[PDB]
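Input: a single structure, listed below in structure tokens.
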Amino acid sequence: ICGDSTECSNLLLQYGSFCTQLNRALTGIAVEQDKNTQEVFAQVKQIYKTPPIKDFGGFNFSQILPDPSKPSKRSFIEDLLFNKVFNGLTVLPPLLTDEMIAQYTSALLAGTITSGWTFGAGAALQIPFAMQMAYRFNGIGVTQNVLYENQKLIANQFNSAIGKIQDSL
Amino acid sequence: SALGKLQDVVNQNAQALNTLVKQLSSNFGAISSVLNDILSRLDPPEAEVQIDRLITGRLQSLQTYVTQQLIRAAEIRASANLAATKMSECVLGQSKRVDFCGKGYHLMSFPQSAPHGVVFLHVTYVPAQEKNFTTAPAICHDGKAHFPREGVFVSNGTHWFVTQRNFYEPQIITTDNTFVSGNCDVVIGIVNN
Amino acid sequence: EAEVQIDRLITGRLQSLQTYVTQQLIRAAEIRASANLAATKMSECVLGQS
Amino acid sequence: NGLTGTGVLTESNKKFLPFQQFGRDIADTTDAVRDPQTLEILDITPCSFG
Amino acid sequence: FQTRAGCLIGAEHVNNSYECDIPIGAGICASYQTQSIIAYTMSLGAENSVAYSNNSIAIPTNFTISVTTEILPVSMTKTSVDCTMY
Ligand SMILES: *[C@@H]1O[C@H](CO)[C@@H](O[C@@H]2O[C@H](CO)[C@@H](O)[C@H](O)[C@H]2NC(C)=O)[C@H](O)[C@H]1NC(C)=O
Ligand SMILES: *[C@@H]1O[C@H](CO)[C@@H](O[C@@H]2O[C@H](CO)[C@@H](O)[C@H](O)[C@H]2NC(C)=O)[C@H](O)[C@H]1NC(C)=O
Ligand SMILES: *[C@@H]1O[C@H](CO)[C@@H](O[C@@H]2O[C@H](CO)[C@@H](O)[C@H](O)[C@H]2NC(C)=O)[C@H](O)[C@H]1NC(C)=O
Ligand SMILES: *[C@@H]1O[C@H](CO)[C@@H](O[C@@H]2O[C@H](CO)[C@@H](O)[C@H](O)[C@H]2NC(C)=O)[C@H](O)[C@H]1NC(C)=O
Ligand SMILES: *[C@@H]1O[C@H](CO)[C@@H](O[C@@H]2O[C@H](CO)[C@@H](O)[C@H](O)[C@H]2NC(C)=O)[C@H](O)[C@H]1NC(C)=O
Ligand SMILES: *[C@@H]1O[C@H](CO)[C@@H](O[C@@H]2O[C@H](CO)[C@@H](O)[C@H](O)[C@H]2NC(C)=O)[C@H](O)[C@H]1NC(C)=O
Ligand SMILES: *[C@@H]1O[C@H](CO)[C@@H](O)[C@H](O)[C@H]1NC(C)=O
């Protein structure tokens, strides 16, 4: 309002406390932006890692798993996403960096590839990936032999459909 | 013998009412902050010009208070709608939505009243003390593939059992807990038993 | 004479700053609901089968 | 010359046009100037605050 | 100590990672340890490799009953102001 001039600054005192309210409001909305991120991404206790030898029954997760030779250890599809999108004014940095959030999503993704839904209810219990896929088929009302007799076709369809997200983005 | 999410509402509302009260002692560019000391030592033509600045400042104070109450009541309404939905889905039923009624497999919930809110006590089931086993998708017997009806095939190292998936309780593999579909030459990982 | 001219600027700049701060409250209340939906989808679609 | 402000002046890598006397950016703040004796253009940076 | 949030004076920069205590920003937190004030990069949690293979399964042999609380605001104070008397 004044820009470092004592004449304007003394007249401003006559307006009371409007400018302590404005700062209180902006601080209250800058704290909840970090609260917003904490409740979407910190949904794990452990940071789970995936095994070095990756045989998941024909399913291929290589375009969504972290890539060490990339920036911030992001996945291949997390990169396409980060490439597509003075006077009393300042911008505060977020509490979680982008590296930390990519770490959180890789822990969620290694928990689900490897334990199914067990890690969101307690300790993670490993199960082979095709048997997890058979449980999920049971959950929609198809029998398990329909997965086990069509494993290679279901895995090819999944791989070919993950390959199209990458093109469309 | 915790409740900060309820103390935050009390504190924010008191902190707004205090600011509204305290803005009644600014001049807003008049000679006095009290209206009677403008009325007592001034006559109508010049009392009016000083009274108008007080009216202008106090109106703006009041409008800021009311707008920020309207924005905060809309946040309280979302919370109360969520608490109504939890009362219906967690206390009057058993939910399958993950994490909706506590961490773990929801069993039941009990409500308790609080000063301007509600406390839900969620009872959940949490599995414990896991052991390692060897698995197979199907069994092969007589040139037929056998699948479990509800469970998994597990091996303790030498013997094969069926168990339910959340509690270890091994049983013999019979024609009453399995079903048949096909040959044992199409599924990847059949074992012979 | 400069008091009368400085007050006209003070009033305008205060109005503009307070308009900025109201519209940010209204935009943050909308980002908050989106993040609340994202937190529910992470629980119900990623750590479960819906 | 009448351009009045406060800040820290450094030497720059801009190139005005012979008739141009000072530069400004988006939001219309002055961020460069030409001084009327050396004929050199200088960057203007606000003096640290926080 | 120079962070990305600014310049920090009066806190020692340790090398270990704890849970966040007071958020400084851009990944840095501070805490009162032992007796002094220290500043560190926060930790996300303990690491964990799951013994995944293609014929191994983990099955629980016991359980616990858990009870936890959840608190929700329902209401606030009803206030009125007479605009004229204010
Ligand atoms: C999973 O799919 C990826 C494709 O995205 C495979 O990796 C690429 O395969 C092509 C074809 O041989 C090579 O030219 C590339 O060099 C591979 N690496 C890339 C693109 O980073 C990968 O081999 C597949 N995984 C398995 C186990 O087959
Ligand atoms: C199931 O077996 C695996 C593999 O044998 C066990 O994984 C061990 O994990 C520890 C981590 O503290 C490693 O140091 C070992 O090298 C792993 N292999 C071993 C001990 O053979 C896993 O702990 C077992 N699970 C249960 C519930 O006993
Ligand atoms: C796997 O389980 C089987 C059956 O529970 C075990 O076989 C039995 O072991 C008991 C040990 O006291 C013997 O008395 C029985 O005669 C065995 N055969 C049966 C019940 O048919 C087997 O020992 C277990 N294997 C391992 C490695 O623990
Ligand atoms: C599961 O993985 C194991 C080990 O990675 C596989 O065992 C390998 O099987 C191939 C052919 O069946 C052999 O050539 C390898 O020598 C085996 N590895 C070892 C260490 O013995 C197994 O085939 C996989 N599939 C299952 C169990 O269905
Ligand atoms: C499981 O048992 C079957 C027999 O019931 C085995 O099948 C034989 O496999 C050999 C080698 O592949 C063939 O030469 C025979 O003709 C098969 N006989 C029959 C009746 O199918 C099978 O190899 C066994 N597999 C394991 C892992 O034990
Ligand atoms: C303004 O006048 C001064 C002299 O009063 C000029 O300064 C000279 O500038 C040249 C560069 O073109 C130097 O080589 C000389 O050494 C300078 N002399 C002195 C005494 O400073 C300056 O160029 C003049 N500028 C304009 C725009 O008229
Ligand atoms: C922290 O660890 C790094 C290791 O790269 C080391 O260079 C640095 O001196 C350490 N600082 C302290 C205070 O121990």
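Sequence positions for chain E are given in Swiss-Prot numbering; the residues included correspond to 643-676, 690-741, in order.
Quick reminder: no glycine exception, Cβ is built from N, Cα and C everywhere.
Quoting Swiss-Prot on the mutagenesis of E:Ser673 to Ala: No effect on O-glycosylation by host GALNT1. Here E:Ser673 (mutagenesis position) comes close to E:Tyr660, E:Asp663, E:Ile664, E:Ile692, E:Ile693, E:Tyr695: these same-chain residues lie at least six apart in sequence, with C-beta atoms under 8 angstroms from its C-beta.
Summarising the environment of E:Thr676 (mutagenesis position), the number of other Cβ atoms within 10 Å of its Cβ, over all protein chains shown, is 5. According to Swiss-Prot, the experimentally introduced change E:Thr676 to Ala is described as follows: Partial loss of O-glycosylation by host GALNT1.
In Swiss-Prot, a natural variant is listed as E:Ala653 to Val, annotated with the note In strain: 19B/501Y. Around E:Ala653 (variant position), the C-beta neighbours below 8 angstroms that are at least 6 residues distant in the chain are E:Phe643, E:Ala672, E:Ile692, E:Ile693, E:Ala694.
Within the same chain, residues at least six positions away from E:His655 (variant position) with a Cβ under 8 Å of its Cβ are E:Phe643, E:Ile693, E:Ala694, E:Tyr695. For the natural variant E:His655 to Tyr, the note given by Swiss-Prot reads: In strain: Gamma/P.1, 19B/501T, 19B/501Y, Omicron/BA.1, Omicron/BA.2, Omicron/BA.2.12.1, Omicron/BA.2.75, Omicron/BA.4, Omicron/BA.5, Omicron/BQ.1.1, Omicron/XBB.1.5, Omicron/EG.5.1.
Quoted from Swiss-Prot, the note on natural variant E:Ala701 to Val is: In strain: Beta/B.1.351, Iota/B.1.526. Remark: E:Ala701 (variant position) has no non-local neighbours by Cβ distance under 8 Å and separation of at least 6 in sequence.
Under DSSP, E:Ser704 (variant position) is assigned to a strand (E or B) in the three-state scheme. Around E:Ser704 (variant position), taking its Cβ as the centre, 14 other Cβ atoms fall within 10 Å, counting all chains. In Swiss-Prot, a natural variant is listed as E:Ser704 to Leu, annotated with the note In strain: Omicron/BA.2.12.1.
Packing around E:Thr716 (variant position) is summarised by its Cβ count: 12 other Cβ atoms lie within 10 angstroms of its Cβ, all protein chains included. Quoted from Swiss-Prot for the published natural variant E:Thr716 to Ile: In strain: Alpha/B.1.1.7.
Annotation note: E:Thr716 (variant position) sits in a strand segment as assigned by DSSP. Taking the Cα atom of each, E:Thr716 (variant position) and E:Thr676 (mutagenesis position) are about 42 angstrom apart. The subset of variant positions E:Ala653, E:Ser704, E:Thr716 lying near chain B, with Cβ atoms under 8 Å apart, consists of E:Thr716. Rounded to a whole number, the distance between the Cα atoms of E:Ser704 (variant position) and E:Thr676 (mutagenesis position) is 32 Å.
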